[PDB]
Amino acid sequence: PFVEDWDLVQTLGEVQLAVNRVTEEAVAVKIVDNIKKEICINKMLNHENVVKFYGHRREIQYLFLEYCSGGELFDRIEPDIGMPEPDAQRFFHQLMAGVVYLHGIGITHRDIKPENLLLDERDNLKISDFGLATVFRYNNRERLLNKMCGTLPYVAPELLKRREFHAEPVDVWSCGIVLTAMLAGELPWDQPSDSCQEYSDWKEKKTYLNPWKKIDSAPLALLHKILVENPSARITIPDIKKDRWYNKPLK
Ligand SMILES: c1ccc(-c2cnc3cnc(-c4cn[nH]c4)cn23)cc1
């Protein structure tokens, strides 16, 4: 099947890979039959660590998005192992870039996870899929988020325990969990709730258990600052930049 000039070559995720018969350019195609908001949000985005939005056309609705040859960051993680520290650090820098940007235009992704961090040919990281995204700052006014979403393992504690919560710390939490899985190749908990055994152990600082033992002490220190239950004591992105591991030379 094809749309306009573009031919849908293969299924990517629905999302197909589209190649132009004429220009031979490859793009990502989103086929939908909250979409309006996603299209609106995509237009507002212009960063090198965020998937490009080319435009949309209704028929089924069609979102035209940058194609990342690399695929998911998820594939680059090795189970129980993770990826080499220099690699994870670079990836984590590009994620901070993309997320800083969104935050500065009042946008929160709300679903950060390795499945939604795509890699281009140069292996540059792109924040992907704004179907769950929303505005948390408009006209210089911040709006707290009440709706629950994202993926349990990457979700912040306040979101399960609070009527309303700030958007930004939630994206920082998710970024920590993503850091953890890059360095450890496994996720700490099914969910951040106290009922879960793994979360409680972390709260008590039982670092000896997995996956913390697999992680070096510099990054582990950063994660001690990121996975802080108090959304208000949690470290901010501006502070993550000053983190020693973040600025440590690697490779
Ligand atoms: C596996 C391999 C490549 C991919 C892949 C490559 N390029 C893109 C662009 N967008 C998406 C996407 C997905 N949802 N919303 C947008 C996926 N992509 C995706 C999965």
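Residues 4-16, 22-41, 51-76, 79-270, in that order, are what chain A shows, numbered as in Swiss-Prot.
Backbone N, Cα and C atoms are what each Cβ position is placed from, and that goes for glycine too.
According to Swiss-Prot, the active site, proton acceptor annotation covers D130. Long-range C-beta contacts of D130 (mutagenesis position), restricted to its own chain and to partners at least six residues apart, with a cutoff below 8 Å, comprise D148, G150, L151, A152, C168, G169, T170, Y173, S193.
Spatially close to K38 (mutagenesis position) yet at least six residues away along the chain are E22, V23, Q80, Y81, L82, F83, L84, judged by Cβ distances under 8 angstroms. A mutagenesis experiment is reported in Swiss-Prot for this position, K38 to R, and the note states: Abolishes kinase activity.
Experimental mutagenesis is annotated in Swiss-Prot for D130 to A, with the remark: Abolishes kinase activity.
Secondary structure at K132 (mutagenesis position), as computed by DSSP, is coil. Here the residue is the original one, while Swiss-Prot reports the published mutagenesis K132 to R with the comment Strong reduction of chromatin-associated CHK1 ubiquitination.
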